[PDB]
Amino acid sequence: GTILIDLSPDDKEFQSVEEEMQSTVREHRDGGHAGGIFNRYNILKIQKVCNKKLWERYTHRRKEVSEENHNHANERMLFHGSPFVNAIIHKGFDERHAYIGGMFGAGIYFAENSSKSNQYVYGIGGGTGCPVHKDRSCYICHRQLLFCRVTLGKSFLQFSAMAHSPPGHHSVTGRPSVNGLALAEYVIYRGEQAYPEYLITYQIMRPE
Ligand SMILES: O=c1[nH]c(-c2ccc(Br)cc2)nc2ccccc12
Ligand SMILES: [Zn+2]
């Protein structure tokens, strides 16, 4: 059911997606251990992910959340990095894409910082890095992130340094409470609350 449509770099939609990728890079407390050392990316391709059935599954659930929250879905566009990006774009998000050991419990994790989602592209903690060179900071191999439409509804605010939502909430927000430069991370507990709208193929760039 999934088709991928390439965006032209001249397309304003390519440009606005690239800009959210680039402008949400930050330094990480592991010194680049999980995701590598870089201040920016080389964007190779941006594709729109089109699947009617998965879209309708998303919008069905979005309406449900919206009616439970004074007609406010509290929809965001957020990054997701995963070893399973290929399964996700073809079959949707579900429990097999959950971060069982995540700090806000077993759910599907998203980030405002593209560089945070980058840390998960090759697995939790970056795994063993790229399959070809075993390098978590590989500047050669092609990486992929998803830029996703995510329904948060009523989000439980956790201040801080698969399962269910907390009662009366549709998601969890992990608010950064130590690293003043960190953006928020979010967790949903239902695959139907995200749609993987853009597939972004890129390299991290070695700083000069
Ligand atoms: O973008 C993410 N991805 C994952 C992730 C974790 C485990 C697996 Br298996 C697959 C993906 N965790 C995150 C945790 C916090 C913020 C962003 C992310
Ligand atoms: Zn490599």
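Per Swiss-Prot, chain A residues shown: 952-1112, 1115-1161, in order.
Method on record in the header is X-ray crystallography, 2.0 Å.
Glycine residues also receive a Cβ, built from the backbone N, Cα and C atoms like all the rest.
Look at Swiss-Prot and you will find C1081, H1084, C1089, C1092 tagged as Zn(2+) binding site, backed by similarity to another entry. Neighbour list (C1089 (Zn(2+) binding site), Cβ cut-off 8 Å, at least 6 residues apart, same chain): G987, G1080, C1081, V1083, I1157.
Annotation of the published mutagenesis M1054 to V in Swiss-Prot: Loss of activity; the original residue is retained in the structure shown. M1054 (mutagenesis position) falls outside any helix or strand according to DSSP and counts as coil. The local packing around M1054 (mutagenesis position), expressed as other Cβ atoms within 10 Å of its Cβ over all shown chains, amounts to 13.
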Residues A1112 and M1115 bracket 2 unmodelled positions; their Cα atoms are separated by (Å) 23
Across all protein chains shown, the binding-site residues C1081, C1092 give the max Cβ-within-10 Å count at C1081
Whole-number Å distance separating the Cα atoms of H1084 (Zn(2+) binding site) and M1054 (mutagenesis position) is 30
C1089 (Zn(2+) binding site) -> DSSP, reduced to three states, gives coil
DSSP, reduced to three states, assigns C1081 (Zn(2+) binding site) to coil
